[PDB]
Each structure stands twice: as C-alpha cells, then as structure tokens.
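K.L.:
My questions all concern the structure below.
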Amino acid sequence: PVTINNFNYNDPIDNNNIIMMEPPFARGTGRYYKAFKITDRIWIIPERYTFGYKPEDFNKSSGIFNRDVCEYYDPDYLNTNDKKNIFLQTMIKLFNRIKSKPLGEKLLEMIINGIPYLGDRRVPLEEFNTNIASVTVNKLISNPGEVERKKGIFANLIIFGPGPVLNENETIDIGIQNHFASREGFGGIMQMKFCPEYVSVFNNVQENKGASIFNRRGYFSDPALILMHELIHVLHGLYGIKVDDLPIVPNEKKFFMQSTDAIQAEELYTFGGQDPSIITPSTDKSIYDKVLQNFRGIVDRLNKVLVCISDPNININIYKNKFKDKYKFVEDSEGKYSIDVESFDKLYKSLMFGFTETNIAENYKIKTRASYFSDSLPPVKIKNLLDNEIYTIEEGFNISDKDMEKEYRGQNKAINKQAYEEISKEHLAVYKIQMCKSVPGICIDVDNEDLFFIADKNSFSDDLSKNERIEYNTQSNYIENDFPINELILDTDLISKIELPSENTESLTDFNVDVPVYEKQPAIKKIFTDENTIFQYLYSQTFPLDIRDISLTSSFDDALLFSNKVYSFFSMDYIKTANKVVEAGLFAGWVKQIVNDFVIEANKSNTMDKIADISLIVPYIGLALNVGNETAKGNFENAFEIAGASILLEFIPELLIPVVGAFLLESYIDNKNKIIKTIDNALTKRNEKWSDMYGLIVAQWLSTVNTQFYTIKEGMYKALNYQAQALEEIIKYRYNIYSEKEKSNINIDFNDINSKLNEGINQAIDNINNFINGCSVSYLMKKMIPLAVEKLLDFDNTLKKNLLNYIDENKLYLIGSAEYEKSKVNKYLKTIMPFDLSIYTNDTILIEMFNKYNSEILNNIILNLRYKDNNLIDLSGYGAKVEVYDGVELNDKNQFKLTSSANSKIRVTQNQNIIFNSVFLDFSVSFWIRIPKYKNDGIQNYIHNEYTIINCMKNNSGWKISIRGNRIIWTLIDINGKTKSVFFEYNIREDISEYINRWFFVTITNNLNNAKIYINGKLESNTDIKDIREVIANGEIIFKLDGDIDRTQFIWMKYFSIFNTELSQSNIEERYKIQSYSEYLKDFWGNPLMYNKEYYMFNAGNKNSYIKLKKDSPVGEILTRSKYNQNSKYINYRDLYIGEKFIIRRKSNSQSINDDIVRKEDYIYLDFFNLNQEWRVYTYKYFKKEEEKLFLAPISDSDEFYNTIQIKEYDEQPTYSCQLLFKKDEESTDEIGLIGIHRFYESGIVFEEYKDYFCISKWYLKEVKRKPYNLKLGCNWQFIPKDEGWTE
C-alpha cells in the first residue's frame, strides 16, 4: 500500500522527511526550498514556481502565456506560512483521495516505484551515473558545523505550487545537453506546478447545465482528477515513454482558425476518450516502436552494467533487480536480461491507454470534459477543500449524504454554489483576435478559443505510402488504443514488490541543465477582414451594457450599425410582435404571446423534409450564423438539399490520402511452405492497410471536420441564448415603463417566462445537436471514406497482379497448387472491408452518432436524381456525374420524358468507391413512371416488341429495366452471363385501368434470395435469384428507349433513386405516401389539377358513367360510356373523352392566385361548355330532401342558388380522386352536401325505368368520415384532360 505522511509547514527540518532542497532548475545556486516528503520519492514544495518566469509576470497584464486559456493571476497566492500550510494539508487530502481507490493507489505505487534509471544517453552502457541533474537532487544538511554541507538524494516527483497562471497546471521534465532522459527510456526527476483551489470549468455541449440559460451553467473540476491527470504525465516521464513524434498542429492560414501549440500524442493518450483516435494507427505504431527501441537500449545496459563511479555505495544487484521489475524485463536462470514482448505489450498499453483522465474519471465517478478539444470556460475558486461538508476523501464534491452523487450534482455550478466562488474578471486574461473592417474600420474582439480548430495536413503520418517487404515471417501490427481497466485494477504482478533503494546518495556536483525560459505575448492580435461570418453574426445579436431600450431587426447590417438594434434570425411576424408596444391592460397578454411565439420559432428546429429525403433540417441555422458558404443568403433548406453538410463548413480541409506503398515479396525457391506463407501474409498485411487507411480518415475527420461542426453547435447555443436575452431585455423595458400602480395590476411572473424560454431553447438544442451530428457523419461517409476506398481499391488491383505474377514465377515450387491459391488470392482481394467507426474508437457519443446514422434508411441512398435549374443532378451526396442530353424534357415537377429520338437519353456515371458490391447483392431501385396507352392500330407491335429504358451494364453483367407492351421488366445478368427476371404486367382489357397512362410507383428490391417488384407499395411479383452469382451494378446507367419502338413511343419518369440495401414493404409504403403528397389536387393521370383547363369528369363510384346536359332540362343525366369498337382480342376500354367538358374557375383571385394550380380547400366555380358558352353548376338553396338534382345553367347570380364549391380531399391515403362540397358561405360551417350521383325512378305514360342524375347529397357528409376511406363512394371525382398518352 501507499503511506501519506503528515506534517505542518512550521514543523522542524529533520534532514530526512522535511528538508531544505536545492531544486534542479536552481543550477546549484540561489536559495533552498523547504520541502516535505509526502510519500517515498515524492516531494511537495508549497511555493510558487518561479523558474523561467519574470517576477512582474505574476501580475495580470496585457499579455498572456497560453493562447487557449482564460488565465487567472494572483501574485499573493502562497505568500504567508499559513497559506503554505493550507496548501500542504490540501495536497495531503488529495493524495489520500487518490489512494482511496485501487486505480489511484496503483498509479501512485507505479509512480513511487518508477525510479529514474541511474544515468542518461551520455552514460557508458557499463556505468551507472548518479551525478546528473535528472537523477540526483541536493538537500542542505548545513546545521551547526560547516555551514554548507549537502547530501544527495534520489527523487521521482517534486510538486511545486502554481506559476504565474494559477489555473495553468503543468508537469515538467528535465532536459540536459538538449536531450531528455524522460523521453528516451531512462526517466528522470519530474516537476509540476499545481494549484488545488482555482479549477477549470467545462460544460457538456450535447447535454445541459441543469438546463437553465439564465442560471449559472457548466461544471467545475475535481482537483483530484486534475492532479491525477498531471500524475499520469509523471508516470510517462518516469518510465521514459514521454516520447515525441508527429504532432497535431493547427492550421493557422485563415483568420477564423484557432491558433495553438503543437499537440503531442502523449498528451492525447493521457486524456483518453476519443482523443486517442485523433492519433492515426500509423503514428500509434511509430510511438510504440520508438519506446520499444528505448527499452532495448535499457535492457542491454542492465546486461553490461558493472559499476557506479559517481557513488561507491550504490548496490548494483539491488538496482538491476529494481529496473528489471520496473521495465518488466525477464531474466533467465543465468541472469541474462531480455525483452518479453507479451509483458512489454501489456505494460505499454497499461501506461498509455489504461491510466487516462477519462478512465480515472469514470472509475471515481467524477465528471470531466468530453474531449481535449473543447471550449475552455473561466475558472472558479473552491471555497474550502479542507471542509468535509464540501469535499471528502471518499466522494469529492459528489457527496451522497447531501444527495449530490446522482448526475454529478456536487460538481454542477447551478446546484452546488456553496462550494465555489466566481473569479474577478479583472484578474483574467485571454488571447483575443480583433477582427477589423477596412472602413476607422469597426472592430470585434473574438476569443481565440471560439475559433475553429482545424488540424493542418502536416499533422498526419504518410507512412502508408512506404513500401512493405513480405516474408514467411511478416505478421500484422495493430495497436489497440484501449486497455481493460478492470484487469489493471486486479493485475497481481503489475505493482512491483521489489525492494525500493534508499534515497540517500552522493550529493550532485554537475548541475548542468537546461532551464526553460518563458515570456508573455500580446493578449490581442489585430487582423483585417470584411467578412461577416459566424463571429460578426453572433456579434450583431448583442448590445452594450449601458443600453436598456432595444428593438429587434431582421437586417443584419442595421443591427451592426445601431446599438439599439439587435439582429434576429426568427420570423418576420415574431420580430414585429417583439417590437410591439401596448397598454398596461394588454401587457400580460402580449407577454404570453411573444413568449409563446419564441417557443414556436425555436421549435422549427424539428422541421422535416422527407420529400427531399432529409428527415431533419434546422431552417434557421443559416440566418443565425451565416457560417460556411454564405448560408444566410437564399433559402437554407434548398441550399442544403443541394450541397448538404459541406455548406456548413467554414473550411474544406485537404485530406491526406497516400498512394499505399507497393509490396515486395521475398522469394523462396524450392520451399513450398515459406512461399505459401508469404502470399497469405501479404493478404493479411493488405487488410492492415485498409484498417490503417480508415484510421487515418477517422483521425482527420475528428480534428478537421467534427471540430468545425462542434463550433457550429456552440454557435447555435449562443445564438438562441442571445435571442432569449434580447426578448427578456425588451420585456423588462416595457414593464418598467409603467407606473408602480399599473405594475401592481399587471399579472406577470418573470421566472415562468425565463422557464418557458429556457425550455424552448433546450428542445431546440437537442434538435440542433442531432442535426449537426448527422451532418458530421454524413461528411465522413460521403466525402471522406469514398476518397480512401478509391486508393485502397487501386492498391488492391496493383497487389492482385503482383501476387498472381508472384504465384506464376514460383509455379514449379508450388506444383499442383499454384492454381488453388491463384484463386485464394482472387476471392480475398474481392471482399472489401466495411468501415466501422467502433474499430478506431470506443467513445460512446461517437459510436451512437454512427449507429444512429446507419439506422436511417435514407442514408442508404446512393443515387437520387432531382431537378434543379432546368437539369437533373444527383443529390445523394456521392456526386454521380449526370449528363442529360438535348432530347430529354424536364419540368420543375421533377418529371422527365424519354422519347424515341437518339439524343433523348441520360448517362449516369456512378461513384465506384461505395460499398455496393457487398458480395451477395443487396440493393433497391425506385421511381414513378407514366406509360402511354397503346395505339389501337399498333397493338401487335405493342405486345411483341420489348425495349430497354434504363440499362446499367459493365462487363456484360448488371441490371436492366425494360418494357414490353403492358409489362414492365427487371433483369439481372451475373458475371457468368446467367439471367433472371421478374415483372409486373397490368391488364389492358379493363373498362377503367389504374395504370395505363397514369403515374404509378415502382420499387424493385434485391437480396440474397429474391427479386421483388412493388407497385404503389403493394408487392406484386417475386423471383428466386439464388443461382445468380455476382452482379456488377456500379456500371454506367443509361436512360433511353432502346429496342424496336414506334417513333411515337415515349415514357415519363420521376424521382429515380437507388438504395444499396433491401427496402422493406414498410419503407416502400412510406416512400410511396411521401412522394404522393401535395397541397394541390391531381387529375386522372396524376398531374397537378389546373384552373382554366378543360376536363372530362370521371366518377370513382360509377366507372362506366359520365355526365351529359339533358336536352330539355337544366340537369345533367348520367350515361354509360362507349367502349372500344374494333375487333382486337387483346384490348378493351371505355372512352374517356366523352360527356360535357368542364372547367374549374377560381372564386377569389387576389387572395392567393398567381398560380393556376388547384389547392385543397380552395373555393371554386365548377363550369362547363354548352356550345359557344360557359355554364355553371348550381344547387337550389331550398331543398329539404336528403339530396337533389344539380342545376346547370348560364352563368348568372341568383339569390336562390348556391354557386360556390369547395374542392376537398377526405382520403388520407394517396388518391387522384377529390370531392366537391357546397357550403352556405366560405365562413359558416353549414355544409349543404357533396356532389355525386343518385338513382331516381321515373314512371311515365309510356316509359317505366330508373335513371341516375348529377346530384348533391348530404348522405356523403358522414360517409366520407369512415375509415378506411371508401374509394367506391359516389362522391369521388377525377378530372380527365386530353392527353397524348391516351388516344381513343
């Protein structure tokens, strides 16, 4: 176990556990420091760290030391013995808390026993030298008797108090003659500047700080985790693995980029979590290798060490035993030391991935920031860590007796206010970027922290481009940035049980050492830009403190111009109400109104856009921040549908995607085993190449893209809050304008207001977070992974020949097998590795994002052709090249027509880098189509001639969609030429067909077994496709009528899209209902219903019937449609162009016209033509019966007839039918009835019979309410205009 010593600053010097030490950076001169041995090899010097700092720099100035920290200054901290003692007692309490658990105690035991090797790179392998500043430190024994006698001691860690910046804790290593023993396998005394009271604050971006924008937010850190974080660095330095390699350096070429120091992998390993994933598997291995090479030199020394010249009293065997356990070397029965790969491996992972801030935090149930890369808030002062009511050894701030264990309540700033104190902003300093305009140009100060962190291309290793030699030896190399924290906590032989050498030794005489020199830099950097991006937009949403009367504006430019003007990205109506002034008696009402509006506006963050295959879109992000590519101009939803996530990025990073180095296989003539082994190894190494490539991508996405999206998320949180703050300000102002007398009667509750505004904001934030996370993943998958696959596929091919050629040259030595493997090589380089984020990270948030994304069917769209600027483009996000030739017609209703002309075609060159070739065939194709009726005189050719319409082939393999008369066919052709088809044939002898010349929905799905065809959501045909082998489907897609067609043949299509998976009957039904939806009604053929267009009327309840003005009566009789008269046996139908020709007129124009489209609920006039005149459909106002014959007469205004109709749609399911309702007036809720058909009996002097007439019945009013909706209802009508697709 670990023992924590006790003492008070005032205690006497005993030259043993309380000494006068000469610190390493004192160069053996200057004064000594009273130091206390808190535990073996660990000292505490309760004083400020002054080494390398100028005395005046302890005062706050116009400068800063670190560009990414809100630095707090206080030169008085620790300037009295009582303060020093409080520091001492506090450290003791933190150490006790650390050891209070197995994980922490082990970290301490490891640190205590990880004594620096005796010597560094300069020492001869056969020697131990203690006379160097990294191994020995002196204490002044000098009591009475030769004032100036000094003893040397060994030490592992010396912990000082804070340097100039209290909240800037740092672990420091000793460099000598330009080198660091702590970075070369030796290890060396470690130092640290630490402050337990002023700790960092952080706030979970995805979460919420008690969910209160008006209350304090964020969480304050537990000083014990802060200490353990630094202790982890100590551990690394003590074991000599604090190696340096290719660091993450931020790009700083643009003004919006965040400046900062290079970040070494060791730092990111220490934090843990997702951060390790920012270090590529390549650089992971580099570091791994460097460390191993360091231990190799050390293990060689242990075998050659013979003496210690610096100290005759040092016992060689004791140390060799100690270093053996320390580095986990194994020794044989003779005493020969070597490296055991398994043990080295376990030790390395334990130290780099086991002890991390993340793992420790999770173990101690302490909360911390999500990642190394996240906005750093201002620090706070802990009132009294020494008071067990606030902080305890066992639980820290999260004390259960105070019910502060759950949700880290003890660390929440809005809950545990008795534990901390805000800091005087007067003592804080931050690096700012002053963004100036070319104008005296106006200036805006932005905190470096708020800028986008974008890792520069130079941050990532290019080791993938190097060549690899293959051999019967060659094995895979995977370093898991993970370690089971439980086995570490239960590891029995981990913690050394080998004697710890005495600390006394010869005093140090060689004080040679490099002392770091520090200096502040300007806290403000002025740059010039006339850009108005996120920073200016956020600024335009604030207002000076000396201003209390403001008004909202949608004009960004004015907001920047006037201090009393504040920018708002909310609706025009929201902005007018917010600026509205009212009488005291109407104030309460107004408040309830504008607050409610705020919530409604904020909630538009849950806007859907299913028709464009986008489930979540936050329409106002663009207006709010104008981030990325001018997202504040134009409509944002549209801009997104076109370019996607990419338009939100402030910068498009240049990815590093190297050309994977070539393999060199070692030849083994005669050896049959070695040669086979080689091939297989190359096969596995190739997989290592795919994995490493992916790891390289993930790392870039995390440090160059996801970080940008993080800034955006933060920006939205700030934006929404500014808005709330602005409304609250306006409200306060209006209220306070009134007199006390008036206020007494105004019923207002300001805390409920903030509450409601707040709730609106939280709901908005969760939406925004989902939206933005999805965008991030989208960019990874569609804009990064594909670029990597391209190279990997290339590499593959190059290796394919490389291998077969290899198997060729060695043909003989392989004998009757060169063939067996000739294929073993083909079948392997076939199956390509699917990307899986959980392989490169274990961060729960990131995994969830990925799983969420992969569960949303719409992310399976690999091709989505939509209309834009009179042209079709792929909006799937994979960027397919689309060539639409001159013979193709396109309209803004997403309809495109393929005619019989040669130039009437579309060529689609697909993205070859998408996992489409899943090996077993899994994909769907969907689209709407309108196939014209057959020419009556050309029925023979129609049923005999098959012609292709969409063809996708490559190497005589692929899929095809074709047509033969009334049949639509789906065909597959595998690599071997085997064929399978499935088809849907519709009847051409129906009096009334639902398909001939009518828009209908098609969907073909393909899985390992079947090929299914769905029509309007319903499954229609199936085919077993087991035999079918590999089907190459990523060839060029050609849309064109190909076959022996009639020159009049044409086809209309809409919404053509492809999915790289099998859609379920459920997915299809939904897609069908989504693409069927519209505000307007449709005509018989399925096109928008138009005003001022002749139409024949169809009745769904009486298919074979039609309306005709009765010769003598002002009524419409119902007649039986005429039928196909010719003698073909293949066809039959009822004429559609018969009966009166109606025409829908708009009732009120100015109200909403400027369009000829008929929208549901519109009020219309239903007219028709009686020769050279236009007549109208009327209803006698006074019928008392259930129904009555409609009145058809010239257009006139009779006070006795209703002439206004409201076109309705009562069916909730897709339909081309519509209903016509007669209401008393547009306002009342008095329904007269619906237009339909009724049967009347007529008994005359000569004729006795039944006749149907064009009527209005109230009976329908209740029937249309039933469910499912009765399509056979006689009140269901459809309008039929003449159409080239239908001739009779």
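Per Swiss-Prot, chain A residues shown: 2-440, 443-1291, in order.
From the backbone N, Cα and C atoms, a Cβ is placed for every residue, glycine too.
Pulled these from Swiss-Prot:
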type     : residues            : note
BINDING  : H230, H234, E268    : Zn(2+) binding site
ACT_SITE : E231                : active site
BINDING  : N1025, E1189, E1190 : ganglioside GT1b (d18:1(4E)) binding site
MUTAGEN  : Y1183 to R          : Significantly decreased binding of heavy chain to host SYT1 and SYT2 independent of gangliosides
MUTAGEN  : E1191 to L          : Increased binding of heavy chain to host SYT1, no effect on binding to SYT2 independent of gangliosides
MUTAGEN  : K1192 to M or Y     : Decreased binding of heavy chain to host SYT1 and SYT2 independent of gangliosides
MUTAGEN  : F1194 to A          : Greatly decreased binding of heavy chain to host SYT2, whole toxin about 40-fold less toxic
MUTAGEN  : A1196 to K          : Greatly decreased binding of heavy chain to host SYT2, whole toxin about 1000-fold less toxic
MUTAGEN  : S1199 to Y          : Increased binding of heavy chain to host SYT2, no effect on toxicity
BINDING  : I1240, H1241        : D-galactose binding site
MUTAGEN  : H1241 to A          : Decreased toxicity, heavy chain has decreased binding to synaptosomes and to GT1b
MUTAGEN  : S1260 to A          : Greatly decreased toxicity, heavy chain has decreased binding to synaptosome and binds less GT1b
MUTAGEN  : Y1263 to S          : Greatly decreased toxicity, heavy chain has decreased binding to synaptosomes and dramatic decrease in GT1b binding
K.L.:
Are there any residues at least 6 positions away along the chain from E1190 (ganglioside GT1b (d18:1(4E)) binding site) with a Cβ closer than 8 Å to its Cβ? List them or say none.
P.N.:
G1236, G1239, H1241, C1258, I1259, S1260, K1261, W1262
K.L.:
How big is the Cα-to-Cα gap, in Å, between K1192 (mutagenesis position) and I1240 (D-galactose binding site)?
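P.N.:
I1240 (D-galactose binding site) has its Cα 9 Å from the Cα of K1192 (mutagenesis position).
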K.L.:
Restricting the comparison to the recorded positions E268, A1196, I1240, which residue's C-alpha is spatially nearest the C-alpha of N1025 (ganglioside GT1b (d18:1(4E)) binding site)?
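P.N.:
So, of the listed recorded positions, the one sitting closest to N1025 (ganglioside GT1b (d18:1(4E)) binding site) is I1240.
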K.L.:
Among the recorded positions listed here (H230, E231, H234, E268, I1240), which has the Cα closest to the Cα of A1196 (mutagenesis position)?
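P.N.:
Its closest listed neighbour, by Cα, is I1240.
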K.L.:
Among the mutagenesis positions listed here, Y1183, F1194, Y1263, which has the most company in the form of other Cβ atoms within 10 Å of its Cβ?
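P.N.:
Within the set of mutagenesis positions, the most crowded position is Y1263.
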K.L.:
Which has the fewest other CB atoms in a 10 Å radius around its CB: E231, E268, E1189, the listed recorded positions?
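P.N.:
Among the recorded positions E231, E268, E1189, the lowest count of other Cβ atoms within 10 Å belongs to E1189.
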K.L.:
About how far apart, in whole Å, are the alpha carbons (Cα) of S1199 (mutagenesis position) and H230 (Zn(2+) binding site)?
P.N.:
89
K.L.:
Please name which of the recorded positions listed here, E231, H234, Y1263, is nearest in space to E1189 (ganglioside GT1b (d18:1(4E)) binding site), Cα against Cα.
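P.N.:
Answer for the nearest of the recorded positions: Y1263.
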K.L.:
Residues near the Zn(2+) site, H230, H234, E268 excluded, by Cβ within 8 Å of the Cβ center?
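P.N.:
The surrounding set, listed in chain order, is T172, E231, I233, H237, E267, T271, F272, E358.
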K.L.:
Once the DSSP letters are reduced so that anything not helix or strand counts as coil, what is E1189 (ganglioside GT1b (d18:1(4E)) binding site)?
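P.N.:
Once the DSSP labels are grouped into three classes, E1189 (ganglioside GT1b (d18:1(4E)) binding site) ends up as coil.
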K.L.:
Quick one: 2 residues missing from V440 to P443, so how many Å between their CAs?
P.N.:
5
K.L.:
Three-state secondary structure of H230 (Zn(2+) binding site) from DSSP?
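P.N.:
Helix, per DSSP.
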K.L.:
Quick check on the recorded positions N1025, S1260: which one has the highest count of other Cβ atoms within 10 Å of its Cβ?
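P.N.:
Compared across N1025, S1260, the most Cβ atoms within 10 Å surround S1260.
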K.L.:
Work through the recorded positions one by one (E268, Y1183, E1191, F1194) and name whichever has its CA nearest to the CA of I1240 (D-galactose binding site).
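P.N.:
Closest by Cα distance to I1240 (D-galactose binding site) among the recorded positions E268, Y1183, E1191, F1194: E1191.
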K.L.:
Between the recorded positions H230, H1241, where is the Cβ count within 10 Å the lowest?
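P.N.:
Per-residue Cβ counts within 10 Å for the recorded positions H230, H1241 bottom out at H1241.
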